[PDB]
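Everything below concerns the one structure shown next.
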Protein chains: 2
Amino acid sequence: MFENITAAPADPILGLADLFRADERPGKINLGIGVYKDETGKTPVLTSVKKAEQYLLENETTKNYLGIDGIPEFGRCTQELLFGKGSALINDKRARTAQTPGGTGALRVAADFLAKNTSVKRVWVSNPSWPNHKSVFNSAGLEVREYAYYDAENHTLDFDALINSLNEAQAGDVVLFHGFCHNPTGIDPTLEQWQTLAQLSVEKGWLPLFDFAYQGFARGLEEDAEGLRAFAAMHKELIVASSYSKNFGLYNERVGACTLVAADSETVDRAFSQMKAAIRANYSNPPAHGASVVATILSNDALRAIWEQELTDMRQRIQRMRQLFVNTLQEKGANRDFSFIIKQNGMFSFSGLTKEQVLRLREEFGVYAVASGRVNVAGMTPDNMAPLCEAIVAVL
Amino acid sequence: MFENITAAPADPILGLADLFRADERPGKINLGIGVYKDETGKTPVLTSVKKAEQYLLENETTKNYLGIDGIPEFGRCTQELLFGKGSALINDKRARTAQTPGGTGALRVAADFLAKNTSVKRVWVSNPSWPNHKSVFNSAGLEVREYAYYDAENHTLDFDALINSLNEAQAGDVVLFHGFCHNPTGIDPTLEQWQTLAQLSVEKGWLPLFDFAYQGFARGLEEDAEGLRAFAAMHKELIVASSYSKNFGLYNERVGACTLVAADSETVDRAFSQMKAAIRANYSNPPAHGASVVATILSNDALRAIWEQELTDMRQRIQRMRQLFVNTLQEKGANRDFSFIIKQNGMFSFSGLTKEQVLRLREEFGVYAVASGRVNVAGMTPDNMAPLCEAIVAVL
Ligand SMILES: *Cc1c(COP(=O)(O)O)cnc(C)c1O
Ligand SMILES: *Cc1c(COP(=O)(O)O)cnc(C)c1O
């Protein structure tokens with residue numbers, strides 16, 4: 001039965017890690033996968049997280065199955081982070097949240113639900129986008145269409161092109177929007193641009209689906225949720241696939257959420273029963289550990305205060321690395337103005353390196369970046385900044 | 001978009017828990033979901049598990065993403081449990097294991113992989129079977145066909161009917177076999193019957209898919225794997241979806257495995273690359289906590305010794321409850337001979353109660369059982385045995 005099975009091409013992000021962990025070379029630098037590193041080049045378990053885990057170890061009395069939608073408190077805390085504490089969506093019981101195995105699991109659950117319960121057949125994703133988006137949607141049997149986004153020449157959000165591209169999207173089509181810290185460009189719409197997009201989708205009949213993976217990494221928790229909230233104020237329906245992998249440094253525990261919003265309480269509940277059915281036929285119910293850690297921290301004032309500071313430190317360190325990256329490049333003889341990098345939000349810098357330069361950095365210098373030229377600024381430290389900038393000027 | 005979405009019917013197993021947790025009645029008894037309870041009616045975290053968690057809390061230095069297939073040691077330990085320590089399958093590198101979110105996640109991953117990479121269109125499941133089987137396979141777009149199994153009159157495995165039913169399965173069809181402790185009947189083939197089935201599937205060209213969820217609950221770890229091993233000795237290809245939810249009492253951490261076996265090392269690796277692609281488009285990579293607990297316990301002699309004893313205690317307690325159940329029923333005036341129950345393996349007793357009796361037990365007596373008449377013997381204790389047996393004799 002498996003004789004003719006052709007091997008899958010390696011994942012552009014995840015396969016990079018296999019390569020790097022096989023490179024016998026001593027001074028290799030990993031700027032591939034979107035994982036935070038501290039000044040020492042380590043990815044530590046957050047202190048707030050270690051504290052919550054100790055608490056769980058002392059307080060858990062059972063590992064009995066959670067419900068299909070997970071820990072209730074987790075869902076409540078998630079809605080407040082997304083929409084705001086006194087949100088009308090929350091007060092009108094218009095939103096239902098399912099705890100899922102990461103943000104990826106949330107996108108897959110949303111896709112399956114949409115494919116099997118609605119008339120949706122097409123999902124619009126930005127060009128460029130997180131490589132795994134197409135893959136998740138195609139799995140559920142939906143086709144992926146692209147909308148213009150990045151102006152590679154001016155390293156800018158090409159808003160008119162974005163608008164003109166989306167005019168091809170029909171009423172009933174899903175349009176995927178990144179929450180903030182656009183992966184891979186780091187270029188996000190201004191609040192006005194978000195308001196324009198919100199009235200446009202309400203006018204064109206699009207169903208918005210948000211991929212919210214970096215809340216807290218651009219400006220702050222509440223600020224980073226602005227575009228999404230601008231949308232929630234005017235849409236009767238929307239879906240948010242959020243992740244706690246990066247903002248809680250809980251990558252391997254798989255902590256995410258799929259939030260479904262409908263016009264009213266009764267509609268959302270009916271719709272949510274089908275989402276739960278899609279979950280039961282996939283992984284049954286979600287993993288307790290990471291979500292439990294998130295609920296514990298968000299529910300405890302002291303733990304929350306510590307976590308928020310840790311997130312603030314991650315955000316600030318990336319900002320310092322960005323500045324450092326463009327200065328050192330300038331000092332190392334890089335003749336291009338890489339100043340645009342200072343303008344990007346989040347962990348990633350879309351460098352503008354070509355496929356071959358990215359390939360050469362790897363083969364000749366052991367510097368690993370994604371083939372698209374996306375480099376993880378959070379993987380940079382003052383110690384590896386110089387050899388890294390030396391490698392880059394050499395391939396230009 | 002969601003206005004016409006019809007509500008899903010509640011899950012026959014999982015929805016039962018919502019009901020029970022809403023029943024204001026004081027003496028309700030839960031014999032629904034397949035979760036172990038100790039003599040006090042609690043589902044404690046195993047001691048071996050608590051010990052491994054303490055160890056992880058002290059020793060983990062990062063929550064960095066695992067690879068798509070999970071913790072390597074977890075996969076190795078899984079193959080030894082399944083096939084045996086000195087297995088040729090292991091020595092010839094013919095098997096590849098992906099750590100998955102529970103046994104359900106493993107079945108879904110196997111389904112997606114089969115749907116997208118092979119010529120398979122039909123999966124055969126026993127009548128009766130775990131209610132969620134049809135649901136998982138239909139999700140991947142495969143159709144489910146049934147094969148005869150249980151003789152309700154003689155409370156026996158109707159082997160000739162099983163054989164005659166499967167003669168309708170074509171070469172290239174998948175035939176799902178339960179490992180041991182058949183859910184829901186508790187009736188399993190003898191070792192000879194397993195050998196007969198193994199030569200028959202090799203002759204008919206069927207691809208065997210095992211749902212192995214109760215290793216350790218019938219007779220022991222190695223004994224419970226007999227039928228599967230009889231199959232592995234003669235098949236070039238097979239898939240095993242195993243679960244650690246029940247034997248490690250790790251229900252909510254979602255710990256399972258999907259093991260792919262091919263004719264050789266190179267074929268299995270090619271085939272596994274596609275399975276990994278199916279995982280990446282679903283939940284990306286697996287949750288670390290529970291699998292890490294399993295790898296820690298299985299890799300440590302002291303922790304393993306403790307775990308094995310705990311599993312032995314669970315097995316023995318269920319055996320005592322079975323005897324107790326049939327005696328008390330006999331004492332309480334139940335006129336049917338329920339002695340057949342003594343012959344069933346695992347947590348479940350297929351009682352023979354009709355849909356209406358099951359419904360009445362619930363509405364009038366607060367005794368919750370699955371509509372099929374499946375009752376969780378592991379949910380019984382000496383304290384609730386009498387009121388439970390009283391309720392049953394009253395609906396007969
Ligand atoms: C990281 C990420 C995800 C999801 O990651 P999970 O690790 O599955 O939580 C989804 N979308 C974007 C844009 C991301 O960066
Ligand atoms: C419990 C069970 C499963 C899977 O359960 P998970 O909790 O998803 O690990 C699969 N098959 C059978 C027969 C089971 O009893």
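Yeah, the Cβs are placed from backbone N, Cα and C, and that goes for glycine too.
Annotated features in Swiss-Prot:
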{"type": "BINDING", "residues": "B:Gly34, B:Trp130, B:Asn183, B:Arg374", "note": "L-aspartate binding site"}
{"type": "MUTAGEN", "residues": "B:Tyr65 to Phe or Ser", "note": "Slight changes in activity"}
{"type": "MUTAGEN", "residues": "B:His133 to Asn", "note": "Decreases to 60% in maximum rate of the overall reactions in both directions"}
{"type": "MUTAGEN", "residues": "B:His133 to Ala", "note": "Slight increase in maximum velocity of the overall transamination reaction between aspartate and 2-oxoglutarate"}
{"type": "MUTAGEN", "residues": "B:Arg374 to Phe or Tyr", "note": "Second-order rate constants are reduced by >5 orders of magnitude"}
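Structure with Swiss-Prot features highlighted.
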residue	record	DSSP class
B:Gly34	L-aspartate binding site	coil
B:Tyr65	mutagenesis position	coil
B:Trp130	L-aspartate binding site	coil
B:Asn183	L-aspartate binding site	coil
B:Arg374	mutagenesis position	strand
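For B:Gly34 (L-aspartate binding site), the nearest of the mutagenesis positions B:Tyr65, B:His133, B:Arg374 in terms of C-alpha separation is B:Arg374. For B:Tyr65 (mutagenesis position), the nearest neighbour among the listed recorded positions (B:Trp130, B:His133, B:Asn183, B:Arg374), judged by C-alpha distance, is B:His133.
B:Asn183 (L-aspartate binding site) sits 11 Å from B:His133 (mutagenesis position), counting Cα to Cα.
Applying an under-8 Å Cβ distance to chain A, the recorded positions B:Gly34, B:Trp130, B:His133, B:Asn183, B:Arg374 reduce to an empty list. Ligand 2 lies within reach of none of the mutagenesis positions B:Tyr65, B:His133, B:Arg374, judged by a C-beta closer than 6 angstroms to any of its atoms. Per-site Cβ counts within 10 Å over the recorded positions B:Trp130, B:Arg374 peak at B:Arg374. Each residue contributes its Cα atom, and for B:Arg374 (mutagenesis position) and B:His133 (mutagenesis position) these two points are 16 Å apart. Across the residues annotated as binding L-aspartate (B:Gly34, B:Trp130, B:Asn183, B:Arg374), the two Cα atoms farthest apart lie 11 Å from each other. Using a 10 Å Cβ-Cβ cutoff, B:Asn183 (L-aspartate binding site) registers 24 neighbours.
Those residues of the chain, other than B:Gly34, B:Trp130, B:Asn183, B:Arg374, with a C-beta within 8 angstroms of the mean position of the L-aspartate site C-beta atoms are B:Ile13, B:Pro131, B:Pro184, B:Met347, B:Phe348, B:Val370. Taking all protein chains in view, 22 other C-beta atoms sit within 10 angstroms of the C-beta of B:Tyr65 (mutagenesis position).
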